[PDB]
Amino acid sequence: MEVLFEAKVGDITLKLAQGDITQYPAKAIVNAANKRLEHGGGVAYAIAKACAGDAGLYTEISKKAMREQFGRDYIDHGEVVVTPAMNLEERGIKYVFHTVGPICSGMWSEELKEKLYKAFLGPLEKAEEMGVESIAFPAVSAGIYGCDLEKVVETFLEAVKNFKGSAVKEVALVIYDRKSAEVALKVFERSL
Ligand SMILES: Nc1ncnc2c1ncn2[C@@H]1O[C@H](COP(=O)(O)OP(=O)(O)OC[C@H]2O[C@H](O)[C@H](O)[C@@H]2O)[C@@H](O)[C@H]1O
């Protein structure tokens, strides 16, 4: 895990790091899920495998959690399903907060931005509600959902800036590949 940037946004310490989110030292990590919480690939698969030892098992656990937390088999942008991090608890990660970003498919609009904005703010508000002090996020929608990485990072930063809370003290954005981390770093530098 390599930290590439650190700054304060109010009382929150914000970090950009390059690495695997399942190894980040945060109490909650966020999953870039689909609305059905079927963890087929990308960071959802990585998280599901790291937590349960089998992604399929974590998918079932997630669906059960969603059914009881929401009373249905899908979530809307901004809604957050919470599941225990299981095997990751030994490294201090207690929860996975599943969020669902929009499917951009190479496009960008205010409607897509608003959906992604909700997908980033929702987990921050859930952390606040639960009294969770540290949370880490992946670049929601920047993978197979095809949202431009720069736009994803700018949207994440807007959510962190607008968030109001007292319990959340540390937020991190964890980027996986080297090329992408460089793009994110430039966004952090020009935004702050
Ligand atoms: N271990 C990891 N740690 C941090 N980031 C990662 C990791 N693995 C991948 N990424 C980055 O995570 C970012 C997000 O890529 P994506 O995981 O496709 O998510 P989406 O929101 O676009 O697609 C959601 C759908 O994909 C799944 O199949 C779900 O079940 C959904 O069906 C990229 O920058 C990756 O390089």
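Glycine is no exception: its Cβ is also placed from the backbone N, Cα and C atoms.
The following features are taken from Swiss-Prot:
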type: BINDING; residues: 19-21, 32-34, 39-44, 140-146; note: substrate binding site
type: DOMAIN; residues: 1-192; note: domain 'Macro'
type: MUTAGEN; residues: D20 to A; note: Strongly reduced affinity for ADP-ribose
type: MUTAGEN; residues: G41 to D; note: Abolishes hydrolase activity
type: MUTAGEN; residues: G42 to D; note: Abolishes hydrolase activity
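Here the features listed in Swiss-Prot are placed on the structure.
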| residue | record | Cβ neighbours (10 Å) |
| --- | --- | --- |
| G19 | substrate binding site | 17 |
| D20 | mutagenesis position | 15 |
| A32 | substrate binding site | 24 |
| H39 | substrate binding site | 29 |
| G41 | mutagenesis position | 12 |
| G42 | mutagenesis position | 18 |
| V140 | substrate binding site | 26 |
| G143 | substrate binding site | 19 |
| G146 | substrate binding site | 13 |
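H39 (substrate binding site) and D20 (mutagenesis position) are 16 Å apart (CA-CA, integer value). The DSSP secondary structure for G42 (mutagenesis position) is helix. When the Cα atoms are compared, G143 (substrate binding site) and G42 (mutagenesis position) turn out to be 7 Å apart. Taking a Cβ distance under 6 Å to any atom of ligand 1 as the criterion, the binding-site residues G19, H39, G146 reduce to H39. Separating the Cα atoms of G19 (substrate binding site) and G42 (mutagenesis position) is a whole-number distance of 14 Å.
Put simply, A32 (substrate binding site) is 10 Å from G41 (mutagenesis position) when counted between their Cα atoms. DSSP assigns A32 (substrate binding site) to a strand. Across the structure, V140 (substrate binding site) and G42 (mutagenesis position) place their CA atoms 10 angstrom apart. In this structure the C-alpha atoms belonging to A32 (substrate binding site) and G42 (mutagenesis position) are separated by 8 Å. Each residue contributes its Cα atom, and for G42 (mutagenesis position) and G146 (substrate binding site) those atoms are 12 Å apart.
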